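A.B. asks: One structure, as structure tokens, below. Some questions next.
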Amino acid sequence: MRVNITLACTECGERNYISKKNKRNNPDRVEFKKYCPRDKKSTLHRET
Amino acid sequence: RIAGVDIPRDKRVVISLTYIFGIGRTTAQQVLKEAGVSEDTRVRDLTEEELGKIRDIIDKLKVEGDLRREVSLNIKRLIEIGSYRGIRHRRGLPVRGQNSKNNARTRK
Amino acid sequence: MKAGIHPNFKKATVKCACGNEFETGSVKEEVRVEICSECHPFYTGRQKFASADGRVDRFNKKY
Amino acid sequence: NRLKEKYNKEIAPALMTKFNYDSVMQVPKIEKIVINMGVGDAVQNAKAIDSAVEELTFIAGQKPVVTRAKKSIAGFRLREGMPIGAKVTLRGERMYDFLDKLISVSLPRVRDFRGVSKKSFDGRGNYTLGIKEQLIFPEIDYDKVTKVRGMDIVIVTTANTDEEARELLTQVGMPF
Amino acid sequence: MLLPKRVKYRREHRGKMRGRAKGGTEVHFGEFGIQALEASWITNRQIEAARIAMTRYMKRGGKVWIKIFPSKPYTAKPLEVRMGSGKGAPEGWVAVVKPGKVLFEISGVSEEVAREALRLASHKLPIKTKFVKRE
Amino acid sequence: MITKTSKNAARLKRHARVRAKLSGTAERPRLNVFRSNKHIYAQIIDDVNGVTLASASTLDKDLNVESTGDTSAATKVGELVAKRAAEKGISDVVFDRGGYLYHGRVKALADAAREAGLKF
RNA sequence: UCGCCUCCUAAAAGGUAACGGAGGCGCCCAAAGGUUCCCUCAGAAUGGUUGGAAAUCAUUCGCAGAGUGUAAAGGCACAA
RNA sequence: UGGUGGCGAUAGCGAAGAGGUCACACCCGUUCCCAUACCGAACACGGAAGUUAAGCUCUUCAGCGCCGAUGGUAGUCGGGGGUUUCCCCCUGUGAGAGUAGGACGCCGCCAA
RNA sequence: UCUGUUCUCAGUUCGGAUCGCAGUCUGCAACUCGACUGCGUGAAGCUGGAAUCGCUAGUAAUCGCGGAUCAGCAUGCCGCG
């Protein structure tokens, strides 16, 4: 059953991103590599 | 192994040879008496020359599939002869003649 | 030819009960043979033992 | 190697001059040998694949390939997933080594073998054997081996018609 | 009683008829045929009644050679209902017949008995009708 | 007569597959390779008119290589097509493999183009 | 029955009604996305095991009968 | 003769026959590059004993498949009638395998 | 029953029934329908639910041995240790 996830950036703390994920298929905390407009580079993004 | 099928390993030869098809205790006794194995032998200790000569003497005797095909040939011969006794084998009833009502229970 | 997942084989030799030698590659190095092709009478032209076993009861009562 | 030289030297020129082929190199030749398990116990016992991974690695010097059921069959209780069977293919000199091991030890070690029928072809010249036991050589761990099941062998040649394949396998030494 | 054993859609439009038949303009399989001149609907019961008329008068023949099969279903609402609220239930099947359509073919029966059989069965159909022989 | 698929049919299939997204235009031509088992061929093709600006092959009458199809000979014929570009300067081209995978004599040809400075 | 998608009615552009004729949706996918590289299915015939019309294989025919996450229509094997 | 493009298969699928000294491709061996969940079957690496049967190119056929007009009809824009769930006549337009036939190839550029 | 070797807990060297081959005896004749032997084949059966039977100074249980009808045929019956 899919749920909404906001993705806070690793070092700065600005989310800027939402996604859908299945907690049955991915019970872990997801790690992406996404552009952060405050940090001006692609940075690792944490599932909150 | 001997007739293409395996052998027990840790028992005497005069008993172990009875495992393979179509050969028996008295026959194994009378062949191994002239073979000279003293009727107590493990197969883990033997010689290749005595293994070869028992291989050819059990090769000459009627052991492996030939007894099966022989009795099959006689019994199918009895089927196309018919002649009552073949009907008894086809029906599964006892053949040598007995009281077919009381026990009759080894067959069918 | 991916190394480490194929089992190794050596140049093995094949020894028969009649002393026949033959060559192959296998896991072992030398292999016993109980019965071989030229020892089995079925390969060697006509059969030798089942030729003697191939008789039938031709109504032989006369003795 | 040895069967390559033997194959050339006393199979090729005799039959090509016997049947008057227009070119030498259109002689028929055995191309490959493919081995099939087809073992359907994975619904009952799913762990029996590595079972005879060990002795097909004993047969051939390279690992077998697990086959894949292309669809799901309910009556056989076969869902999609849980792959069935195991295949391997032999070519080069390993196929000739397999023919040496098949002729020399295996068919005499089969204790009920009689002359196979002439009509054992698939209709084009490609032959299939079925061998019902694992008994090829006595180091197969027959004493504590688990299963007594069979084996499918398909030898595949480039002979277009059946007669060329039949005479080729008689020159190889298959008893009919 | 002629029935298509399966149909895609059991309700379909009534359709319009105009112009001659696309095929079946000539008697080809028997030797005497019968032709429609006016276009209308012909039902299962009309086909069956004509076949019983032909077969029971001739009492003999090669075969009867019906040349049309009803595929169109027609629908009816139940009686005395306010009109609307959805299309009605399928009631029966209809073979659409255009002019120049051979309906029935006859082989192996002689002149006057064939004429009498075809007149006797063409009286059982709602459409104007003409005899024809094979060229 | 078991059916062996021909090399050239599969090569034309994958060559059409790689051709489907690139074609040498005017001032942006296409460098095409043939890797036949005795000789190596390279061409510069303009698509819109079907002309060949320059070409090079190992079966040429001077500065021949003895191995005739080694990757060293591929670097040599890359040098020759580089001088063919040196008379007819374009100085840029889009590489087109034949579906021949970018490991072999095609890789030595491309590396010869890079070493001579032919911009891919 | 009330919102959204697909076909016909829809009259060879688009649009078009009815308590007209058929279905479906209120999701799923951390790969069932993106890129680079490599092929080809469905079905049928024949040979061989407990192998059985039909597990798995090998060969022949096979322009699309099969796939394309799910309803349908339009497209696709120079792959979608 | 090879490489390489365009033209709707008038280019195809087949039935026959030749060719290889140059090329193309069969073949040979996996020593390292590489690779097949199995492999030198493919992908690669580097050679050239012999081999045109296949791939390839030429000569032939209407077998299959493909392309395909003139009048002929069905349909119909626009008029006009009739016993009008549909017919008939006009100045126009005009269908589709079916037949006339075409066809088992036409044009480029580099290396012989 | 008493002394030696083996088997070492198994469908086994248990158990012996069905089945094929070859025989011996009796009898005019062993298929319907006799007994016995040499082989080979080796089955179910791993001490048995509801219930149920016999047994008090050689008694139960086992082990054999005779005999009777009868050319031949016992696990039946009678008797003996």
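These residue numbers are counts, starting from 1, taken along the chain as shown.
Per deposition record, electron microscopy, 3.3 Å.
Keep in mind that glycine also has a Cβ here, set from the backbone N, Cα and C atoms.
Checked Swiss-Prot, it gives:
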type    : residues                           : note
BINDING : C:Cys16, C:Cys18, C:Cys36, C:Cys39 : Zn(2+) binding site
MUTAGEN : C:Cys36 to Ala                     : The protein does not accumulate and cells grow very slowly
MUTAGEN : C:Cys39 to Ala                     : The protein does not accumulate and cells grow very slowly
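Tell me what's around each of these sites.
C.D. replies: The Cβ of C:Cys36 (mutagenesis position) lies under 8 Å from the Cβ of C:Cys16, C:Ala17, C:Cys18, C:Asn20, each of which sits 6+ residues away along the same chain.
DSSP assigns C:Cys36 (mutagenesis position) to coil in the three-state reduction, placing it in neither a helix nor a strand.
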A.B. asks: Using the Cβ centroid of C:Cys16, C:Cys18, C:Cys36, C:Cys39 as the reference point for the Zn(2+) site, which residues of the same chain not in that list have Cβ within 8 Å?
C.D. replies: C:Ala17, C:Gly19, C:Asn20, C:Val33, C:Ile35, C:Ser37, C:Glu38
A.B. asks: Which recorded positions (C:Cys18, C:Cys36, C:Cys39) come close to chain B, taking a Cβ gap under 8 Å as close?
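C.D. replies: Qualifying residues, whose Cβ lies under 8 Å from chain B: none.
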A.B. asks: So which one is it: of the recorded positions C:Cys16, C:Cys18, C:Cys39, which has the fewest other Cβ atoms within 10 Å?
C.D. replies: C:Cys18
